[PDB]
Structure formats: structure tokens, C-alpha cells
Amino acid sequence: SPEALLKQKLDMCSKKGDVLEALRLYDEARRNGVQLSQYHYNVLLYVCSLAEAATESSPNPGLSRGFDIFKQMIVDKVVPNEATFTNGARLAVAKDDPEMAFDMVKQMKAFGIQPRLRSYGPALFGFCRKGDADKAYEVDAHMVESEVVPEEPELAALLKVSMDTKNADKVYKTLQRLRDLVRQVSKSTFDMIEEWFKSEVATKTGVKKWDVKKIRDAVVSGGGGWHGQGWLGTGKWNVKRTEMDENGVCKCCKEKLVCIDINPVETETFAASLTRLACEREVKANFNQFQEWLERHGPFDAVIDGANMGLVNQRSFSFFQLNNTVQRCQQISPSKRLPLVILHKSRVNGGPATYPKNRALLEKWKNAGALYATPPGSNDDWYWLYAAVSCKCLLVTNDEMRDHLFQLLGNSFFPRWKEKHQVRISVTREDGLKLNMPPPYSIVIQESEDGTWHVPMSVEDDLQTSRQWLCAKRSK
Ligand SMILES: NCCCCCC(=O)O
Ligand SMILES: [Mn+2]
Ligand SMILES: [Mn+2]
Ligand SMILES: [Zn+2]
């Protein structure tokens, strides 16, 4: 078969590195009238993205023609898959021509193809490195119009280019976007925000007086913790690295941060999403069986990730640590409810249940309506997550919750829900086990009614490392 031969020939070069031969085969396929498929086109694109940018003369044919092949694939109405956007993008990144990267995205839109976030990157970042703010905002406007949602890298780029070109409006809007989409910022973004607030442009923006009533209503309207009506106050900013105490009180300025509400409608939307995603990966009957059991049980004040509580900081499963966590959760329940323990069926049988009194207690929890053993082969993370969300209660787990399953849940609602519901254990030599409860305020960029800002840095584990904030408040 002709296209099967081209597949095989293109699989070979390049797993060999041979761009020249891939390009020869490309032009040959056209002279023979063999129509290239999706698979062929992807291999071509990947292979061309192995070519390098000529630090000495005219661009290399592999990069130049790489774009031309991309252009052709779309013209041919050949559907792009995830490999296409990835290869298309590394092509764009290798070339490092923001204008050409932008053309690729304009072409996808032309032909009704949804561009991906990685498609926009080389265009956005290209312009940003060259200080071309206007071009950067064009790419941004295009990305927004395509309903592609930026992440922290894209926003930090936009923030930097806005700072570089003294655009206080665009700084404000980007900072709002960071609040809305990212919440807590990386070290480098944090440093950049700090620079902004200390800068001459920031000193010189603002208003001496404003419609206090309009700010009030914007606070209500936004959900709390910001107003979005623009820079307030005048003069130099006092900008300090600081911390919040356990009550959300800024140690620098004594402002008490807001606890921002979660709309219960969003929670019901998320619960439905969860069921949909779980039933796509679990045996549907196993997940449904849990849902039905949960409907006949409760109420619960807490759900325990049993495997994580048995295992976190242990060389092997500790029934002690699970049992101590169960008792501590029951003690803080106002009515002393046992928590719902989610445990693998594999973990109820064998050991920790090696010791008969432990076995008998696990069965006691099950008979009290407070243990569900997840079937062999199931991913029990769907089960304790769905239980806590559905029962509207505390979730006791030290699971990071940023491994693949959890990337599926998104970066808007889930991180806000987690902050309000997640209980983590910590253990010391001196005191034993401690429950670390959700904070009584929201750990997010906040903008006060008088225009004062508090910006949280993102950390690995805020129990391990004490979270730094920026306090930015006008001097007079
Ligand atoms: N610290 C956790 C090690 C193994 C964890 C098992 C789990 O989290 O589901
Ligand atoms: Mn788990
Ligand atoms: Mn896990
Ligand atoms: Zn403060």
C-alpha cells in the first residue's frame, strides 16, 4: 500500500533524525499523488520541529517548510489531533518568529479549528520578549475570543510587558486576572508584583477620591475580596513582605482578609462533573453502587481518605494512624459522628486487619454506617472526593491532589472548594497527631475597598513552609 509505505518510511526518518529525507518523501508523495493523512502530517511536523534556527544565515528549510506543511494540512481539511498542536507549537517555538506563530493560530480560526493554549504560547511569549505590547495584547484578545483560558505563565508575560511599557491599566487588569484564575502566585510572579507596586508608574497612578458607594456595590457584585474599579488612593506604596496570622490578619497592616463565599450552584455543577468523570473511568456499576449506598447513609461531618491516612509518612500502612485520625475527627464533630472511612477492599482484608481487634473495629465502623470498602481495580480517589462534595463536609486527606485525575477537575472551582473542605494531618514527636483545619479566610489575591492589596505566594505545602504575602498599602 502506498500510504502504508509512506507511514513506514516516515516512521524511519525520523526516528533517525532525518529531516531532509522526510521533506524529500513529502514532495515525492505529492508527485505520486499519495494524499498525506493525519498520521503522515503529524510525523512530518514533528520531524521538521527537530530543525534549528540559523544563528548565522537564512532560515533552514526544515523550519521554513515546516510551517508550509502545517498550512497545507489545514488546507487539505485533515483534522488536527493533540499531537498536531504539540508539534505545530514546537515548530513555532524552534523558529521563534512570533508573527509566524500568530499566523498559524489565525489560520486555525479561519478553518473552524479550535486553537489550544500551547498554540498561543510561542506567539504571546515571542512578542513579550521583544517588548511588543500591542502585538502581545492582540494575541491575548484573540485567545480570549477563542475562549482559551490563560495560565500563570501567559499572565505573568502580559504583566511584565505591561510594566515595561508603563501601562497601569493593563497592570490592573492582569492582576485581576491573576486573582480570578491563579489565586496564589509563583515566586517569580510575586517578585514582579512587588516591583510593580514599588515602581514610579504605580506611585503616580490612582485617584485622591472616588464614589465610595460604587466601590461598595462592586464588592457585592464580584462575590467578595475585590472590587475591580481601578487603582485607588495616591502617592507612593508601602510594599512589605509579610504573613497572615491564623485568623487572616495581615501582620504588617492589620487588615483582616475576607473569607470568600462559594456559590452552592457552582458546587452542584461540580458534583455532576465529578460523577460524569468518575463514570468515564470507573466501572459504571461500581461507582453507581457507591452513589446508592451513600444516599442511604450519613449524615457525615467528615470523609477520610483511608489509604492516605494509613500511609502518609509511614513505611507501611499504619492502622494506628488511621484509627487515631478517625477518633480525632469524631471528637471534633459537634454531635460525635464517626467520619466516613473510604478504604480499598484490599485494605480491609489481610493487614492492617492482620490483628483481630483491628479487623473487628473496621467491621464495627462498617456496621455503624461509616466505612465503605472500594472494589478491587477501582481508583478510590473518585469515591472520597465524591463523598465529601456530595455530603458537603470536611475531606481528610494529605493527598496533594494535583496528579492526573485531579488535573481533570480544573483550576477554577476545585482549588477554592479544596481550601474550604480539606483537612490535613501533621504529626510531631512531642504532641502526636494534629488536624489542620481549613483557614477562616481565603488564600487569594485580595483588593480592599480602600484599594489596599494582599498577594499570596504559592507554596508546596503551607504546613511545611510559612506562606509569604505581599502587603501593598498607600503611604498617605
Ligand atoms: N504519602 C502517601 C504515600 C502513599 C499514599 C497513598 C494515597 O495517598 O492514596
Ligand atoms: Mn488515593
Ligand atoms: Mn492519589
Ligand atoms: Zn497588609
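Chain A residue numbers are taken from Swiss-Prot; in order, the displayed residues are 95-570.
Per deposition record, X-ray crystallography, 2.0 Å.
Backbone N, Cα and C atoms are what each Cβ position is placed from, and that goes for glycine too.
The feature domain 'PRORP' is assigned by Swiss-Prot to 338-565.
As annotated by Swiss-Prot, Zn(2+) binding site applies to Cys344, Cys347, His548, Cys565, with the evidence given as experimental evidence. The number of other CB atoms found within 10 A of the CB of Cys344 (Zn(2+) binding site), across every protein chain shown, is 21.
The Cβ of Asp399 (mutagenesis position) has 27 neighbouring Cβ atoms from other residues within 10 Å, across all protein chains displayed. What Swiss-Prot says about the mutagenesis result for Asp399 to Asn is this: Abolishes ribonuclease activity.
Among the features that Swiss-Prot reports, Mn(2+) 1 binding site is placed at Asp399, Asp474, with the record citing a curator's inference.
Here Swiss-Prot describes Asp474 to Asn as a published mutagenesis experiment; the accompanying note says: Abolishes ribonuclease activity. Cβ contacts within 10 Å of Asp474 (mutagenesis position), excluding its own Cβ and spanning all protein chains shown: 22.
On its own chain, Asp475 (mutagenesis position) has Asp399, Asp493, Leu499, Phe500 as residues at least 6 apart in sequence with a Cβ closer than 8 Å to its own Cβ. Under its mutagenesis entries, Swiss-Prot includes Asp475 to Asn with the note: Abolishes ribonuclease activity.
According to Swiss-Prot, the Mn(2+) 2 binding site annotation covers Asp475, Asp493, on the basis of experimental evidence. In the three-state DSSP assignment, the secondary structure recorded for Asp475 (mutagenesis position) is helix.
On a Cα basis, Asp474 (mutagenesis position) lies 39 Å away from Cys344 (Zn(2+) binding site). Across the binding-site residues listed here (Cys347, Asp493, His548, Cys565), the residue whose Cβ sits among the most other Cβ atoms within 10 Å is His548. When the recorded positions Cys347, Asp399, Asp474, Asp475 are checked against ligand 4, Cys347 have a Cβ within less than 6 Å of one of its atoms.
With a cut-off of under 6 Å between the Cβ and any atom of ligand 3, the recorded positions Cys344, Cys347, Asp475, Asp493, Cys565 reduce to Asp475, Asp493. In this structure the C-alpha atoms belonging to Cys565 (Zn(2+) binding site) and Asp474 (mutagenesis position) are separated by 41 Å. Only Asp493 of the recorded positions listed as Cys347, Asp474, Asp475, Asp493, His548 bring a Cβ under 6 Å of any atom of ligand 1; the order follows the sequence. With respect to their backbone Cα atoms, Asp474 (mutagenesis position) and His548 (Zn(2+) binding site) stand 38 Å from each other.
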